[PDB]
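J.: The structure that follows is given in the form of structure tokens.
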Amino acid sequence: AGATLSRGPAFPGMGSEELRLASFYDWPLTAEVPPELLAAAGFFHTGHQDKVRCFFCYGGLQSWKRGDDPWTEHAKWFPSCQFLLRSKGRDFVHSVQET
Ligand SMILES: [Zn+2]
């Protein structure tokens, strides 16, 4: 039994946090979450509003709000993302999924 998750990042170039940060150069004024937290959690900015995607799983999120936790949102929506699991561990993800 079992297909395996592919090991290739959706967008390998955006694999660098520093590079991910650059993408937030036009992260909007009305946006409510800081790019540092976003880039750290693997997201980079696309489009001109508040859409982001994870460089690894390509999970796409928008409508960011004051207090929203990027790492948490990550585990909420894309539990199997290998970047999320290497960075935060099995327990953290399981913890967010179970609530
Ligand atoms: Zn991801």
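Numbers in chain A track Swiss-Prot; the residues on display, in order, are 71-169.
Technique stated in the header: X-ray crystallography, 2.7 Å.
Placed from the backbone N, Cα and C atoms, the Cβ positions cover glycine too.
According to Swiss-Prot, the record shows the following:
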MUTAGEN   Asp120 to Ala  Abolishes inhibition of caspases, SMAC binding and anti-apoptotic activity
MUTAGEN   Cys124 to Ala  Abolishes inhibition of caspases and anti-apoptotic activity
BINDING   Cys124, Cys127, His144, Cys151  Zn(2+) binding site
MUTAGEN   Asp138 to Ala  Abolishes inhibition of caspases, SMAC binding and anti-apoptotic activity
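Where in this structure would I find these features, and how exposed are they?
T.: In sequence order, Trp97, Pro98, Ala101, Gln132, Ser133, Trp134 are the residues of the chain that are 6 or more apart from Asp120 (mutagenesis position) and have a CB within less than 8 Å of its CB.
Taking a C-beta cut-off of under 8 Å and a sequence gap of six or more, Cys124 (mutagenesis position) has these contacts in its own chain: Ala80, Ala111, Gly112, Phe113, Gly130, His144, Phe148, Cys151, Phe153, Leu154.
Over all protein chains present, the Cβ of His144 (Zn(2+) binding site) has 26 other Cβ atoms lying within 10 Å.
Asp138 (mutagenesis position) falls within neither a helix nor a strand when secondary structure is assigned with DSSP, and so counts as coil.
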J.: Output the one of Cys127, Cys151 that, of all these binding-site residues, has the highest number of other Cβ atoms within 10 Å of its Cβ.
T.: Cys151
J.: Restricting to the same chain and to sequence separations of six or more, state which residues have a Cβ under 8 Å from that of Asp138 (mutagenesis position).
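T.: Once residues fewer than 6 apart are set aside, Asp138 (mutagenesis position) is near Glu102, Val103.
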